[PDB]
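See below for the structure under consideration.
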Number of protein chains: 2
Amino acid sequence: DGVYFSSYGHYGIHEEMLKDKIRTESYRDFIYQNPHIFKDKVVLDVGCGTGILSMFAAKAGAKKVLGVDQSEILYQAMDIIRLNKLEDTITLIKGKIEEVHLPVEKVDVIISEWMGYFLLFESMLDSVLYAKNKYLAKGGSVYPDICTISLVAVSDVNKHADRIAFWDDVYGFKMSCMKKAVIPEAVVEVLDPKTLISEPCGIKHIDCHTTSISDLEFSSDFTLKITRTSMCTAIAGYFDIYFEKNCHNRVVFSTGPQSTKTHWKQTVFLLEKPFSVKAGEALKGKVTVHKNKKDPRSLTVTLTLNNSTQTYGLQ
Amino acid sequence: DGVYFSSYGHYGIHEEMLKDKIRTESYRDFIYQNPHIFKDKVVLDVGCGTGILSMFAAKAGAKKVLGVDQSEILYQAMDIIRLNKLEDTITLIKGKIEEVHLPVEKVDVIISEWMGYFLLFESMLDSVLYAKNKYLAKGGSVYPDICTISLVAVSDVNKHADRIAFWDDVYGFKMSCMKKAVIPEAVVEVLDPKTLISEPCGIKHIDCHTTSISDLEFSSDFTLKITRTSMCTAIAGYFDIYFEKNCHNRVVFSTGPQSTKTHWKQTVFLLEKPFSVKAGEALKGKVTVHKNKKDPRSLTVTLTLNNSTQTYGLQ
Ligand SMILES: Nc1ncnc2c1ncn2[C@@H]1O[C@H](CSCCNC(=O)NCc2ccccc2)[C@@H](O)[C@H]1O
Ligand SMILES: Nc1ncnc2c1ncn2[C@@H]1O[C@H](CSCCNC(=O)NCc2ccccc2)[C@@H](O)[C@H]1O
């Protein structure tokens, strides 16, 4: 989509992503501490951006790195690779991974940073799975290989009031009809871990080696173990990223609220009707994640909890 | 423009603007403390958004309020006015102020919140001046009536290094070619007032009663009185808003770094080549503000200082 690749044309998003130390050091450590994965191999960097994953792979001893991006950032990547004198190892190709012509039939390794808010926002894993099905050699590997999504309950009456009740009295005037636009929009924000009132519950496990495209729309029945008697005002979502297959030095990071903040923050679903929970309670709910019918890069999250159902949107 | 009015269709920008207490209380105080300006008058709210200025004017005793917005937010304004039982005083009209049909020939008062980053970003004052020339009755008033733009010198080597030098060494790789995209982009951020190294210099005075459209593209020769021997790394811009004409209770707010933060923050122009200044020095420069030839809602700021010239863009 023209709007989608246009946004990634600007250096601003690439600066934010590169300055995310948890993200950037995790990939750096994965590659530098497992050079047996890259030594003398053919590597495909899907959505290479500025191209630093391709340069990591070269440093780790890749025979050949193919960096692919549809964004205009690829022209910056070309200059960056030339500035670093790596043009004999790294080839950059402008286009969608779905339609570009590659100068090889097969690659030994696919690496990518495809993750959106709540993991699946932007639907870029579909592109990586296209690349894997078409190009990954027999016995090849895709990294990161394992991803999880988790939910956790939140009590934060003040944050709820600031976003919702706010619209009841604005300098004496009623603006209550605005609440209808607010509730269905998922909020991307850093969550104070003091406001967590449950143990986390895993709602999705993905292995990029065995997952199909169709698996990326899913339902889960979840149980949240309530740890604090309180008013439940929201459910928050986050994701964990693992580098595992054939690793001597496994790497993990979490985007959860108990972990150092990343640029992905946490995804918060505000409850239209907050409700009381008790420590020890097993809170049962159902969550379904779909691609938005209108824009398949946008997500729909359907949440059933406390005998009420709300659908939330990520952009 | 479709992109422009689309952005103002979402409640998010209206929430941010309404929660800016300095902005919102300034307009509230102006209207509530000068009701003689509104009593039994016909009022035009140009770009009414959620419509709360129209409701302020009604409370202050307006005979008739016409709220105009091209954005889809106008449908929310219609519901808000009905919820407050003000539909007999306030009429909302969907369209551009340049082309809508008004049910009156003339209005006594125009009120608007048209100000962008560095005052003139988005070029919405052109629309307010259209409305004034077409609709303002003989002896009518436009608010806010007086605006200034100021510049101030900054020393912040660390912030400069974080935005510019950062690209020289990214995990051992050279990304110096990215600096070319960064320098020309004006930064909108809250400036630490401890990093100011000059007295402010006014570069523009606008009275909305007498200013022409053509006056909104301007040049100024400025002098910054340096107060701290230091490395000058940036020039910051901000603006002041006055309610004056026929006021018994005059109202002012500043978006400057010595004042409480607003959603407009400050506009920062990073210098490609920081240079040394001395306390007592009279630093002479020239600044020109133009509409972007490609998109006239975008600004071009041409800065000459220390015998070097850089053009900066606001989106
Ligand atoms: N179908 C597609 N075909 C081709 N390109 C596509 C497609 N879908 C999306 N894209 C691009 O994918 C990127 C995603 S954002 C990651 C940038 N890469 C990056 O920082 N690498 C360095 C790095 C450093 C440390 C840790 C991780 C990564 C954008 O540039 C999109 O334009
Ligand atoms: N040519 C045009 N014709 C018609 N509408 C146009 C045109 N150019 C821009 N617009 C609209 O102008 C608004 C600017 S943003 C201020 C919203 N109003 C607001 O908060 N009022 C309440 C308030 C409270 C306290 C203090 C001040 C204000 C947007 O909604 C645009 O869609």
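Numbers in chain A come straight from Swiss-Prot, and the residues shown are 217-531, in order.
Cβ atoms here come from the backbone N, Cα and C positions, even for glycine.
Positions annotated as domain 'SAM-dependent MTase PRMT-type' by Swiss-Prot, on the basis of sequence analysis: A:217-531.
Residues or ranges marked as S-adenosyl-L-homocysteine binding site in Swiss-Prot: A:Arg239, A:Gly263, A:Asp285, A:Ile313, A:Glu314, A:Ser343. Residue environment of A:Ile313 (S-adenosyl-L-homocysteine binding site) contains 23 other Cβ atoms, counted within 10 Å of its Cβ in all protein chains.
Around A:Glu329 (active site), taking its Cβ as the centre, 21 other Cβ atoms fall within 10 Å, counting all chains. The annotation active site is assigned in Swiss-Prot to A:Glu329 (among others).
Swiss-Prot lists A:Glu338 (among others) with the feature active site. Within 10 Å of the C-beta of A:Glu338 (active site) we count 21 further C-beta atoms, all protein chains included.
Experimental mutagenesis at this site is recorded by Swiss-Prot as A:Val403 to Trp, annotated: Reduces catalytic activity. There are 18 other Cβ atoms within 10 Å of the Cβ belonging to A:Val403 (mutagenesis position).
Counting every protein chain shown, the Cβ of A:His464 (mutagenesis position) has 9 other Cβ atoms within 10 Å. One mutagenesis experiment catalogued in Swiss-Prot, A:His464 to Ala, is accompanied by this note: Loss of interaction with ALDH1A1.
DSSP assigns A:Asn465 (mutagenesis position) to coil, not to a helix or a strand. Taking Cβ-Cβ distances under 8 Å and a sequence separation of 6 or more, the neighbours of A:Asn465 (mutagenesis position) in its chain are A:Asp245, A:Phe246, A:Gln249, A:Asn250. Here Swiss-Prot describes A:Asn465 to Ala as a published mutagenesis experiment; the accompanying note says: Loss of interaction with ALDH1A1.
Experimental mutagenesis is annotated in Swiss-Prot for A:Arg466 to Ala, with the remark: Loss of interaction with ALDH1A1. For A:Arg466 (mutagenesis position), applying a Cβ distance below 8 Å and a minimum sequence separation of six or more within one chain yields A:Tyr458, A:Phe459, A:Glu460.
Residues from the recorded positions list (A:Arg239, A:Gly263, A:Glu338, A:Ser343, A:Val403, A:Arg466) with a C-beta closer than 6 Å to any atom of ligand 1: A:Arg239, A:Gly263, A:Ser343. Classification of A:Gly263 (S-adenosyl-L-homocysteine binding site) by DSSP places it in coil, neither helical nor stranded. The distance from the Cα of A:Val403 (mutagenesis position) to the Cα of A:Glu338 (active site) comes to 16 Å.
Note on proximity: among A:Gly263, A:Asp285, A:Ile313, A:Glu329, A:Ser343, the recorded positions of the record, the Cα nearest A:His464 (mutagenesis position) is that of A:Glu329.
Rounded to a whole number, the C-alpha distance linking A:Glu314 (S-adenosyl-L-homocysteine binding site) with A:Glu329 (active site) is 17 angstrom.
Rounded to a whole number, the distance between the Cα atoms of A:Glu338 (active site) and A:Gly263 (S-adenosyl-L-homocysteine binding site) is 13 Å.
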